[PDB]
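Following: one structure in structure tokens, then a few remarks.
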There are 2 protein chains.
Amino acid sequence: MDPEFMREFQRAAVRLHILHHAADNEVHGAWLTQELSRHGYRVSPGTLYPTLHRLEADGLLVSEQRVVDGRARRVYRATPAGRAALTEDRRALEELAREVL
Amino acid sequence: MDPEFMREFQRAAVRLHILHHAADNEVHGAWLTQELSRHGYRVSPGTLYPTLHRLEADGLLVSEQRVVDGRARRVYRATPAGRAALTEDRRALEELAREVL
Ligand SMILES: [Mn+2]
Ligand SMILES: [Mn+2]
């Protein structure tokens with residue numbers, strides 16, 4: 001166990017899970033919270049919405065404001081740049097793991 | 001493709017490479033710099049010694065001053081905790097990459 005790594009790793013894991021999920025389908029932030037927990041990653045809003053906003057700014061997520069069932073909500077989906085990023089990032093993890101035996 | 005990730009990733013990669021090398025054998029700072037370069041991670045002393053010092057503080061590296069061949073030098077080697085950390089960390093990277101395929 002190594003806490004500096006695990007603390008940084010947490011940020012990577014969240015980030016890549018968002019892109020992965022937002023690639024598969026359109027996602028609400030509320031659901032992302034629960035989905036991430038289900039995968040073993042503790043994220044409370046205050047990290048999530050920020051990183052979501054950052055992800056859009058970086059042009060890897062695109063968002064829609066949308067009124068559905070009398071409810072105003074924002075949905076996110078992965079841009080093609082986001083899809084690229086996910087694969088590049090996944091590969092980088094693979095190369096590192098193999099590099100160190 | 002994703003420079004925010006790659007910026008953080010670089011720090012992780014360096015950290016793990018040190019542990020990997022310092023696990024296999026005792027290492028001088030100068031040699032770490034060359035080995036890291038060879039692996040495509042440009043690290044200058046202003047970065048390295050801090051990382052090394054932090055790694056020691058986290059109890060994953062141990063350093064020794066010793067006089068060898070009339071030349072006084074400091075060596076670093078991975079503690080058993082460092083060896084553990086490397087494995088746990090490597091595995092964590094593997095599980096992430098696989099679970100976002
Ligand atoms: Mn899922
Ligand atoms: Mn080497």
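All residue numbers here begin at 1 and follow the chain in the order shown.
Just so you know, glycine gets a Cβ as well, placed from its N, Cα and C.
Taken straight from Swiss-Prot:
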MUTAGEN   B:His21 to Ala (Swiss-Prot position 16)  Abolishes cadmium and zinc binding
MUTAGEN   B:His39 to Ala (Swiss-Prot position 34)  Abolishes cadmium and zinc binding
* What Cα-Cα separation, expressed in whole Å, is found between B:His39 (mutagenesis position) and B:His21 (mutagenesis position)? -> 11
* **mutagenesis positions (B:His21, B:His39), the one with most neighbouring Cβ atoms at 10 Å** => B:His21
